[PDB]
Amino acid sequence: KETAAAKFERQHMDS
Amino acid sequence: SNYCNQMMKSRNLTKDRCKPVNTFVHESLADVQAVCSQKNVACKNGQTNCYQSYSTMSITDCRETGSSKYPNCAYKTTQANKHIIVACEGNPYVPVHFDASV
């Protein structure tokens, strides 16, 4: 269901 | 300046509603995950597993305009250099929630 860590990257990480 | 409009979309943040506010960080993943071993502080929600970045980070603030309306969500793109505050959890200890920036 999307690991909370994945969610954070999808949402806030633009490296 | 069209960045937020694209980004909110590519990241499925405008799927059923327009996400009012959202912050993107432009540092390396490694630098951002390192914040979990930096300054420990209280989260807005009262937990004590938030951390503030020792350094300012290159970020972008995405806020919907007052005129925006689903499905055509509209955003003001503001770039900034600020200390971020993330909640960390799990193993590896990594960010799992953006909390704020100062």
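To match Swiss-Prot, the residue numbers of chain B are left as they are there, and the shown ones run 49-150.
Structure determined by X-ray crystallography, 2.5 Å.
Cβ atoms are placed via backbone N, Cα and C, with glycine included.
What Swiss-Prot lists as active site, proton donor is B:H145. When secondary structure is read from DSSP and collapsed to three states, B:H145 (mutagenesis position) falls in the strand class. Non-local contacts of B:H145 (mutagenesis position) by the CB criterion (under 8 A, 6+ apart in sequence, same chain) comprise B:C91, B:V134, B:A135.
Experimental mutagenesis at this site is recorded by Swiss-Prot as B:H145 to A, annotated: Loss of activity.
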